[PDB]
Structures are given as C-alpha cells and as structure tokens.
Amino acid sequence: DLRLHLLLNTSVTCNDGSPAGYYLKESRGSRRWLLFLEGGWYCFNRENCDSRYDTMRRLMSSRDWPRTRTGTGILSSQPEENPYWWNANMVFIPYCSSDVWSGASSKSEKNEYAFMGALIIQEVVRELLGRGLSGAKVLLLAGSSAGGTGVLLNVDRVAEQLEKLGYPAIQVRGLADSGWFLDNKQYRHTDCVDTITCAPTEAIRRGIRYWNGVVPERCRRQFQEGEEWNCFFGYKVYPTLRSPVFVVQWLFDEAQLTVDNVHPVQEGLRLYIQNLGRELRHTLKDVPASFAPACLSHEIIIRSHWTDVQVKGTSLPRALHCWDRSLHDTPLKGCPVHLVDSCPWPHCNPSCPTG
Ligand SMILES: *[C@@H]1O[C@H](CO)[C@@H](O)[C@H](O)[C@H]1NC(C)=O
Ligand SMILES: CN1CCC[C@H]1c1cccnc1
C-alpha cells in the first residue's frame, strides 16, 4: 500500500485550503522514482467550482482522503501487474487543485479557492528529496487525463527545480497518458454560454486567468501573453520540451469526443472518427516514444489491466521498458519505442479494453 503524507508546508493547499499531499511507498535499494499525477477534469469559475466542491470534493480537499491507497497498474509493486517498474519508489499525488496542475494562486480575501497544482508538484519533489529522492537515478513524472496534460506542463519545471537545487544526476522524464488532445474540431472556439457546452479552448483560457495558471517557459515564449492556452495541447507544447516524454494516447480518446461534443453510426460520424484517428496519428509521427492504440477509451497506466493492451505485438509495459533501454547512457532489436496503430476504427486492435 501507499501511505498518505500531508505537506509540511501547509500553505501549499488543495482548493479549499486543506493541505495537499502525496501517497508514498518506499523501495529501499531502488533509485527509480515514479510520481503519478491524478486526473479528473477541472473547474474554471466560481460557480462550476462550487458545483465540483459539492459532489467531487475529494478532488478539491484532503479532508476525507484515506490514510492509504493501493498501487495499481504502473504503481503496483507486483511484477505480474507491473512488469515495467514494480521495484520502484511509488508516489501517487492526488489531484485536489482543479487546474490541470497549472495553478500558482493561493487563497486570500480575493480568492475563495486556491489553485496551486504547479506548486504542489514542486513541494512534493522538495519533500521527497529528504526521503531518498536525492539519491535517485530516474524520476518519472507520470499522469493520466488532466494529470497527463499536467506532466507536459510540469516535467521541465521539475527538471529545472532539481538542477537549481543541486541534483543534476537525477534524470527527469515524463509519461503522459490520455493528456494529448486536439483543438481543431470546433465550430466556434470562443463561445462559453454555460459550463457543459463551453468550447474547450475557451474553458482553458478562462481557467488560466482564474487559476493564475503557468505553462512551460519555452512554450510561453512562443505563444506569448494571453495565448498560454495553446500550451495545454500536446502537439503544441511537446516540441518545446527538453525532458524525454513518452506519450500514451488512445487514438479515439473518450475525452476528445467529449470536448468535440460527439456522443448505428452514419457517414458524418464515421468520417469524424476516422479523421480523428488519422489526425492523432499524424501529431504523434515525430514523437520518438509513444504508444497509441486504436481504441475508444480513456486513461490506462494505473489500471490493473494495462498489461494486456498491445500495439503491433508489443505491450505498454514492454514499450516503456524499451524506452528505458533507449535512454541508458540507434533503435533496439525487437524492443520498439514508437507504437501507433494504423488501423482506422475503434477496436480494430483486438486488445482494446472492454468493460
Ligand atoms: C511554502 O510554499 C510557498 C509556496 O511555494 C513558499 O513561498 C514558502 O516559502 C514555503 N514555505 C516553507 C516554510 O516551505
Ligand atoms: C486536460 N484535459 C484531459 C482530458 C481532456 C483535456 C482537455 C483539454 C482541453 C480542454 N479541456 C480538457
């Protein structure tokens, strides 16, 4: 099991001012550390944050968190469930900032909610340095859905943080699961009359202002003031990243359909789905390490059945293992790192998750 630690710096808080924290399972004699960012949408104004606080409160507060958590999938310590990194030090960072891990704005007389996701990550890293992370060889910052996009937004800041603190030996890497989305499937990109039908790019624009959100510096310098929302989209922020990042992305992500307002399928829907898979495949063509199955699904890496999905005969744990080998101080025979399905329809891959 992973054991809860609430941050000693109680000024780095969840949305409601309760302390943020992390679940930790130490593995003495391992110099590999996996920090997993939980996902779970976001809120972007007072009214829909209030709604989230009423019926999704564990995503906004630590008050009701359990003392322990069971590590599953890539967080499992059993080699059967986790052929990749079962012996690693395991950290699960709960998502309680509702800001796609981008916020740097505390509560006050003007802010009723605190949005500190980017600061929570930095504070967890700081505390872990005193619990063995100072001796690490690899820190893998992983995450699913909003946590996957969180990886893209934060992996280079963790690398810079560890360099400035005097730990240049730790190799910081990223693993972004279901965090890679397209912004091009919209009739209107700026209308936001209600929360549910708000355009995805407009929701992010509003969120960034509400959260005092921060994006990676090289990406921010490209798109400049007011256009930081661009850096939430993988194909725009990825080329600016210096840290190695492995991208896990279903070709037909259920959250992509949701932000596109897409729910016997006829020609219009068939063309949308087939074009979506082709466009996602195209955006991944120059990502060196990726795993992108032709499935309609959402998230994978902390699901116990993540061992079972295969692309071109290679499982996700094996792909990550080959990625590890590729980064040890020319492709590898029988150990591929770039695995993107070419077939054009959900479940054309027979290993897709069911239900
Ligand atoms: C707590 O975190 C805040 C935000 O990063 C920082 O400004 C402050 O110096 C920290 N204080 C301590 C005691 O760690
Ligand atoms: C960051 N989120 C994860 C799942 C969907 C993604 C997203 C991207 C852009 C606008 N809203 C949500």
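Think of each number as a place in line: the chain as shown, counted from 1.
Heads up, the Cβ atoms here are built off N, Cα and C, so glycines get one too.
Quick look at what Swiss-Prot annotates:
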MUTAGEN   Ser145 to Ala (Swiss-Prot position 232)  Abolishes enzyme activity. Unable to mediate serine depalmitoleoylation of WNT proteins
ACT_SITE  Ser145  active site, charge relay system
ACT_SITE  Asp253  active site, charge relay system
ACT_SITE  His298  active site, charge relay system
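A map of Swiss-Prot features onto the structure.
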| residue | record | DSSP (3 states) |
| --- | --- | --- |
| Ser145 | mutagenesis position | coil |
| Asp253 | active site, charge relay system | strand |
| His298 | active site, charge relay system | coil |
Neighbour count (Cβ, 10 Å) for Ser145 (mutagenesis position): 24
Direct Cα-Cα distance, rounded to whole Å, spanning the 4 residues left out between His263 and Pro264: 12
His298 (active site, charge relay system), number of other Cβ atoms within 10 Å: 19
Recorded positions close to ligand 2 - of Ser145, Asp253, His298, only those whose C-beta is under 6 Å away: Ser145
Gap length 6 residues; flanking Cα-Cα distance, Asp329 to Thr330, Å: 13
Nearest-integer angstrom distance between the alpha carbons (Cα) of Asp253 (active site, charge relay system) and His298 (active site, charge relay system): 6
